[PDB]
Amino acid sequence: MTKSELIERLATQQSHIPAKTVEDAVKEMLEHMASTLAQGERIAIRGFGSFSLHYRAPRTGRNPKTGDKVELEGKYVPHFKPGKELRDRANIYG
Amino acid sequence: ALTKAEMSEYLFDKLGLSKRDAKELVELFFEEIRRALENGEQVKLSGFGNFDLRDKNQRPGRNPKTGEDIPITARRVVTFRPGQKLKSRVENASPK
DNA sequence: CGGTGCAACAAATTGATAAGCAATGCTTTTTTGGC
DNA sequence: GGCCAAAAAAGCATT
DNA sequence: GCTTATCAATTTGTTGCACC
């Protein structure tokens, strides 16, 4: 399911909110989440999961294609942790 | 942290939606992603990232407190692979 | 709009096993905006 | 909403 | 080829948000 397909599925369901409105809403929510992380803030949606930033220490990496060394500075990367309801619903196994 | 309430507040201010629909749109948004995942479908949100399902076989685990070896059961889990766009926007963030 | 209670949530802990990634050009998918 | 070509993003290689 | 994440069971302290 792509972002646009998500919009269509939402649009359909509740025929009481304009399709265009749902399009704008979904795009706005994702920007809100993205900007929140870019601002260094966490995301906490009970039953879905939480997003935070994990630190990666500076290091001497490599261009894996050429083997050349490359100096990488410290940085932050997004991390997502599934909430209970999402874990359970997604886990088909016992 | 960003919460459902805050997200609804933003939809109210930015798009002028009713506080009732803003609240419902947010819940529908996350539910629709959950539904797709419980259905085994990959969710790819361009500009943000992908939520993928991985089937993990059983493996060795234990009770960290004590040490009693306990097998981590087989399970299908949800992982998130942030896209490059989001990765760039965040690489130089500063935890508040 | 606001107060409250509590299931869901963060952090800690150990160690075998699994997942993810540095650079970058080419390919493929998804989005975008006009009709 | 569909079409279509151009752009943006992602996918691949290997990541 | 090396680094980071996954997870077990259990406790302590915290919080999103449904319900009044």
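Quick note: numbers on chain B are straight from Swiss-Prot, i.e. 2-97, in order.
Heads up, the Cβ atoms here are built off N, Cα and C, so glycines get one too.
Of all Cβ atoms in the shown protein chains, 7 besides its own fall within 10 Å of the Cβ of B:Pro65 (mutagenesis position). Under DSSP, B:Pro65 (mutagenesis position) is assigned to coil, being neither helix nor strand in the three-state scheme. Quoted from Swiss-Prot for the published mutagenesis B:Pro65 to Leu: Alters DNA-binding specificity.
Looking at Swiss-Prot, the entry for mutagenesis of B:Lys66 to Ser says: Alters DNA-binding specificity. On its own chain, B:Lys66 (mutagenesis position) has no residue at least 6 apart in sequence with a Cβ closer than 8 Å to its own Cβ.
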